[PDB]
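K.L.:
What follows is a structure written as structure tokens; I'll ask about it next.
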Amino acid sequence: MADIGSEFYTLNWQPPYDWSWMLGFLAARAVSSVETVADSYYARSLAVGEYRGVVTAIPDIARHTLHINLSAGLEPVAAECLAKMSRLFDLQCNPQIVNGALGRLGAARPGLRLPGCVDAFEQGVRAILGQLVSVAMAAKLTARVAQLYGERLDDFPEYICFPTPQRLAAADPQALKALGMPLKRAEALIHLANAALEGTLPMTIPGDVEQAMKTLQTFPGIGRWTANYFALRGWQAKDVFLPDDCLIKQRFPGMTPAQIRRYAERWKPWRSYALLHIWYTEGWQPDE
DNA sequence: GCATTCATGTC
DNA sequence: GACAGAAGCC
């Protein structure tokens with residue numbers, strides 16, 4: 001773990017912030033050879049247009065900042081790399097504004113953030129591949145895919161970039177199925193990879209979120225759930241709620257996928273942060 | 001092997 | 001809102 005570049009950068013963040021949990025979360029989904037997560041370490045390959053390189057992020061709890069290191073090939077697009085790190089880490093969040101608006105739901109784990117992404121397509125691939133399988137199973141699968149269609153780095157051979165919309169769209173649906181997924185899933189990927197090149201998949205948080213999710217569910221392999229959990233991680237939409245998630249219903253013993261949609265109305269417009277708390281806050285029981 | 005969640009797709 | 005392919009237990 002030597003420095004991978006000579007340039008370093010500093011990103012300020014608003015306390016509190018549970019880094020233990022963030023990097024915890026990101027390490028369980030870490031795609032082997034694409035990214036490496038450790039104690040207070042996060043590194044990963046990164047493409048920014050034509051430019052390729054390695055980015056590492058190390059939190060500094062005391063000075064409340066995040067230290068960033070960049071491969072020499074990412075220098076010219078540093079500003080945009082820093083925006084990806086920001087979006088991946090949810091740095092611009094105002095915990096007080098959110099946590100106040102969550103009330104009791106926020107009290108236990110105020111350091112929770114919205115784990116984002118570095119790329120809207122990559123997230124799209126993920127949301128699908130991790131659809132019906134365990135968190136861990138989904139990461140091995142994605143490793144194998146990247147292994148196949150991922151481009152290696154000329155300056156850092158250990159790392160490969162997540163496969164682009166190009167070499168993914170133009171992939172033998174049968175080659176993908178042979179990596180450990182149904183055929184109808186190898187096709188969702190391809191239909192996505194496709195939507196990417198023809199600007200049919202919004203690569204940034206669009207104006208009308210709800211409207212852009214309707215449009216998504218019309219894709220193959222993508223339903224209400226897969227399209228919500230994408231808006232959350234892919235666009236970092238902060239006002240999204242999945243009343244249909246298996247774990248949430250269990251938290252609302254005796255309540256319909258419609259009697260909670262109006263319960264989680266009370267957390268507008270921070271419903272994504274509300275959802276997370278609900279998951280990772282164990283002893284939380286709804287106000288009956 | 002029949003059963004059960006779990007999520008997409010249809011009527 | 002209400003039914004009709006894929007990935008645990010007797």
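Numbering starts at 1 and runs along the chain as it is shown here.
Just so it is clear, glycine is given a Cβ too, placed from its N, Cα and C backbone atoms.
From Swiss-Prot, for reference:
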type     : residues                                  : note
MUTAGEN  : A:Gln131 to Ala (Swiss-Prot position 124) : Methylmethane sulfonate-resistant
MUTAGEN  : A:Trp225 to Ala (Swiss-Prot position 218) : No catalytic activity, methylmethane sulfonate-sensitive
MUTAGEN  : A:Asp244 to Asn (Swiss-Prot position 237) : More than 30% catalytic activity, methylmethane sulfonate-resistant
MUTAGEN  : A:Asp245 to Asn (Swiss-Prot position 238) : No catalytic activity, methylmethane sulfonate-sensitive
ACT_SITE : A:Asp245                                  : active site, proton acceptor
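Walk me through the surroundings of each of these features.
P.N.:
In sequence order, A:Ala138, A:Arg185, A:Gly221, A:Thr226 are the residues of the chain that are 6 or more apart from A:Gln131 (mutagenesis position) and have a CB within less than 8 Å of its CB. Under the DSSP three-state reduction, A:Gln131 (mutagenesis position) is assigned to coil, being neither helix nor strand.
On its own chain, A:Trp225 (mutagenesis position) has A:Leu242, A:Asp244, A:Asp245 as residues at least 6 apart in sequence with a Cβ closer than 8 Å to its own Cβ.
A 10 Å cutoff on Cβ-Cβ distances gives A:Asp244 (mutagenesis position) a total of 15 other Cβ atoms nearby, all chains included.
DSSP assigns A:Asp245 (mutagenesis position) to coil in the three-state reduction, placing it in neither a helix nor a strand. Its own atom aside, the Cβ of A:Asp245 (mutagenesis position) has 18 Cβ atoms within 10 angstroms in the protein chains shown.
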K.L.:
Does DSSP put A:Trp225 (mutagenesis position) in a helix, in a strand, or in coil?
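P.N.:
It is helical.
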